[PDB]
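Following: one structure in structure tokens, then a few remarks.
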Amino acid sequence: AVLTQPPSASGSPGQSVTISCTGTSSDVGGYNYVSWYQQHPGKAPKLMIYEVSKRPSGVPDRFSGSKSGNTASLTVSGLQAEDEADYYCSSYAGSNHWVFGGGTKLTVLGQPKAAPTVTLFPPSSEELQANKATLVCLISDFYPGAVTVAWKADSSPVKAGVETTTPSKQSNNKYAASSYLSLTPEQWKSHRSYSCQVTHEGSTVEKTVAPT
Amino acid sequence: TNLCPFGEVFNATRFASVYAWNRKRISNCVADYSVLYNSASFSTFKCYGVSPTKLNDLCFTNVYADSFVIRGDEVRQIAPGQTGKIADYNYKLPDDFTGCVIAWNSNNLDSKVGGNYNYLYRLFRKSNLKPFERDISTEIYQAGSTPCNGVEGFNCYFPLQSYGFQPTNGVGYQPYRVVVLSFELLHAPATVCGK
Amino acid sequence: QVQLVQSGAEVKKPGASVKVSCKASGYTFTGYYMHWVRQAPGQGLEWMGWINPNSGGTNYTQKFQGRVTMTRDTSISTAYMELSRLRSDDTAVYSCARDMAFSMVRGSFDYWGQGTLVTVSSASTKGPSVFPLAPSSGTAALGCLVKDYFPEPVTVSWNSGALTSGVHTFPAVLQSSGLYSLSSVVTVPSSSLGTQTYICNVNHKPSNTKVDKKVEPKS
Ligand SMILES: *[C@@H]1O[C@H](CO[C@@H]2O[C@@H](C)[C@@H](O)[C@@H](O)[C@@H]2O)[C@@H](O[C@@H]2O[C@H](CO)[C@@H](O)[C@H](O)[C@H]2NC(C)=O)[C@H](O)[C@H]1NC(C)=O
Ligand SMILES: *[C@@H]1O[C@H](CO[C@@H]2O[C@@H](C)[C@@H](O)[C@@H](O)[C@@H]2O)[C@@H](O[C@@H]2O[C@H](CO)[C@@H](O)[C@H](O)[C@H]2NC(C)=O)[C@H](O)[C@H]1NC(C)=O
């Protein structure tokens, strides 16, 4: 059972930002053993918070943790450039098992926030004639570079057959990503529509395609 | 005319872990404690309730020889009224203790290049030991409120930890072999006498 | 000073097994629980299990039971992680992390290993299938889907290189099948679609595959 963590938290230099981490009553809301890790690209993670709010030695007071219900929160006051990294929460989950969060990229805003542009492509007629079907959701020109992609058949969610790239920096220093939904030709024509939902800084951009 | 077998207690080939400290009962024999005290192999030789010079001329009914291995900074815990992991959870001496505590550095024998992990000590225990009590249980220590059902893990600790014991250790972390002689004067024919 | 030094990178094929080592130093190896965590490239952290170097007891999360094996050799202060029946999505950097609590498991890691990259690549080369991404039916987008290929890379040009303005070739996905898939999109204004010819040139050198697909609106 993964811990739900927003894809992108961001702020301007000196501002305060909060990274949430929602679990259930049998991990986050069940025990006071939530941890927070900071990972700079290519380096090993660094423990920033343990047991909800305790700081290891050397961790700045700007980092503070807290917990309310099944949701923990890592707050960073006085945001600085070196705080730009990926942040993962952790929690004991019962039965001698620990679990991580999905991860949040914390970006120090160097340019205005750009919402993602979404272009969704249905399966081509040639692929359908090969007894295959693939939806292509293309996400580009968004900043900061972190996003959650959710697929929907009709109006119900779809988790099987989803593969998504991690964000990559473009030539304009914005970011882009792509997500693929592999389907059978029968699943594609059964449901009345498929949708690609793209979440970025609270707002969500959705594109929908229909058979034929 | 039997001499007391102090040789097989001090010069024993291998010693016991402190949690399972070995006890030898000495009886019906003649011993010379002056030779033990004369030997300079011992770095610790403190007696309580009796002096070592007036020990080879006093008769006792039974003599108990407890032997085990601990590390340097824990040697001071083998005394009446001391606190620590060893005195609380492994080997406790009573406050009215009558006997002697002997120890010597055994780094040449009880250390391995890479670590000797055969000497253990009890790290977790629900309460303190009575004097001269031995606890050799290997049950999972239930630290929290949820029972452990013999499953190691969260709030369910293994009660025994091993000493490192590497030759390059500091003196406080090197192994020491301890022999505790306790004398009892049971209202009975005193057999263990000194000469 | 604590140091957790892991074995070198390993390349494996699906169905094989791998053994990662983790030699500790600077502390009593039996005094702290050892955890194993993996991290897929670009993705997040994933907890696998723990072992107590003292008692030898272990616990594995559910999804790795039956495939993971955690052992230790106290005489050399080394922990081992074995993963059997490998698959493509097992490609990750596997790390050993020391529990900061003494002789207790509490899930907070204070020292990590440098990691051991374990790459489970496809068992054979495969050229891609190229399908046209027909434009929808004021900007309009068209492109080419370069589906299921191995290994990297492919090169996608448009009109023999004479169409570069508005072209964005996305980085490929690594599907759980072990095959890569890619899409390259050209964006033109809505009111200028059928003016020019759109032909994407897909080249996959490892398989000697060269394809030219003409993209055009449908029906
Ligand atoms: C890994 O640990 C699980 C969890 O054990 C439970 O959680 C502990 C904190 C403690 O409260 C135990 O008493 C719990 O049972 C083990 O799973 C249990 O194993 C026992 C076997 O004795 C079995 O009776 C239970 O039904 C199991 N419960 C579940 C949910 O699976 C598991 O055995 C441990 N794995 C290893 C390899 O030791
Ligand atoms: C414990 O043994 C010591 C010395 O043992 C020595 O090393 C052994 C490997 C073996 O070869 C012994 O014979 C060695 O003597 C005893 O101390 C010595 O005992 C001898 C008598 O044989 C005596 O001449 C020496 O002066 C003693 N001292 C030294 C420094 O060698 C010691 O008495 C034994 N202790 C007990 C309680 O039996």
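Heads up, chain B uses Swiss-Prot numbers, so what you see runs 333-527.
The header says X-ray crystallography, 2.3 Å.
The backbone N, Cα and C atoms fix where each Cβ goes, and this holds for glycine too.
Annotation for B:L452 (mutagenesis position): spatial neighbours B:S349, B:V350, B:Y351, B:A352, B:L492, B:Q493, B:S494, B:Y495, criterion Cβ-Cβ under 8 Å with sequence separation of six or more. One mutagenesis experiment named in Swiss-Prot is B:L452 to R, and its note says Increased resistance to neutralizing antibodies. Decreases HLA binding to NF9 epitope. Increased binding affinity to human ACE2.
There are 14 other Cβ atoms within 10 Å of the Cβ belonging to B:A475 (mutagenesis position). A mutagenesis experiment is reported in Swiss-Prot for this position, B:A475 to V, and the note states: Increased resistance to neutralizing antibodies.
With a 10 A radius on its CB, B:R346 (variant position) counts 10 other CB atoms from all the protein chains. In the three-state DSSP assignment, the secondary structure recorded for B:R346 (variant position) is coil. The annotation that Swiss-Prot gives for the naturally occurring variant B:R346 to T reads: In strain: Omicron/BQ.1.1, Omicron/XBB.1.5, Omicron/EG.5.1.
B:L452 (mutagenesis position) carries a strand DSSP state (E or B). Record note (Swiss-Prot), natural variant B:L452 to Q: In strain: Omicron/BA.2.12.1. The unchanged residue is displayed.
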Between the C-alpha atoms of B:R346 (variant position) and B:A475 (mutagenesis position), the distance in angstrom, to the nearest integer, is 33
